[PDB]
Amino acid sequence: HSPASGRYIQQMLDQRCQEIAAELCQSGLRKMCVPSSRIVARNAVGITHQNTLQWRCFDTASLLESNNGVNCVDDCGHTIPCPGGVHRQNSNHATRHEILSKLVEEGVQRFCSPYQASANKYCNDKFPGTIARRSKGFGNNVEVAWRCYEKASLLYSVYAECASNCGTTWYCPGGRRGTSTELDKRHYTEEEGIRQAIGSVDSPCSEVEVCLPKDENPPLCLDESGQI
Ligand SMILES: CC(=O)N[C@@H]1[C@@H](O[C@@H]2O[C@H](CO)[C@H](O)[C@H](O[C@]3(C(=O)O)C[C@H](O)[C@@H](NC(C)=O)[C@H]([C@H](O)[C@H](O)CO)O3)[C@H]2F)[C@H](O)[C@@H](CO)O[C@H]1O
Ligand SMILES: [Cl-]
């Protein structure tokens, strides 16, 4: 078991989209009659005129290899660029923004570390749209620091440090490579503010318990060992 996000919200959205595609197939929508491996949930634009980011059930065979990028979701419910792009003319998808958004809201309660939630809130309050990671900055692929990152600048396939539900080291999808692209500039380093945000969270365990973090809330609170 790795100290890493299970990406449980994204897993649930993909499974719900697989059911929805199957239902649409049964209603006669031929292009949706596919194996489950062909269907994922992504947050993205759609075809021409569908210009807002919405949750949609995509046929992967209709996605482009690049980036109209598509976004996946972390276990605190933030949308982050994933591999691929929407074909604005040829996309095969079903927009299902309400059911999928509701599943994200439910998942956040289950899976989002209150320590990470506090860090994210700090960042969004100060720089709207940003989330917290301890990751790379511009043109340096070694140094990490707590920063508020514009979500568009993160890569879902790259794991970066985040706060566990014990306020300890964890890793989450949505990270930086430390490359030198314009996107690599889109962050605000906030070591003191983010650390204070994380430190301000009340423990789920008592002062007489040891917090062992888990990929779902609550963490394990084990009775502290005695002076045996
Ligand atoms: C704002 C500024 O110029 N402050 C001077 C200090 O420079 C800042 O030092 C921090 C170190 O914590 C960063 O190196 C920093 O760079 C970044 C960042 O936060 O990582 C680089 C980002 O690309 C940029 N974001 C953009 C362009 O979208 C941010 C952003 O400009 C900034 O966070 C806004 O507050 O900055 C860097 F700017 C400097 O170290 C001290 C003393 O020398 O003086 C400050 O005034
Ligand atoms: Cl996560």
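Swiss-Prot numbering applies to chain A: residues 29-95, 99-259, in that order.
Determined by X-ray crystallography, 2.0 Å, according to the entry header.
Positions of Cβ are set from backbone N, Cα and C atoms, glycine also.
Listed features, source Swiss-Prot:
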- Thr126 to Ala: Abolishes binding to host cell surface. Reduces binding to fetuin, a host glycoprotein, ability to activate host bone marrow-derived macrophages and dendritic cells and virulence in mice; when associated with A-220 (MUTAGEN)
- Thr220 to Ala: Abolishes binding to host cell surface. Reduces binding to fetuin, a host glycoprotein, ability to activate host bone marrow-derived macrophages and dendritic cells and virulence in mice; when associated with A-126 (MUTAGEN)
Just to verify a number: CA distance, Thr220 (mutagenesis position) to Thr126 (mutagenesis position), in angstrom, no decimals.
36
With every protein chain in view, how many other Cβ atoms are within 10 Å of the Cβ of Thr126 (mutagenesis position)?
16
Enter the number of other CB atoms within 10 angstroms of the CB of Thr220 (mutagenesis position).
13
Unmodelled stretch of 3 residues - C-alpha distance in Å from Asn95 to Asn99:
7
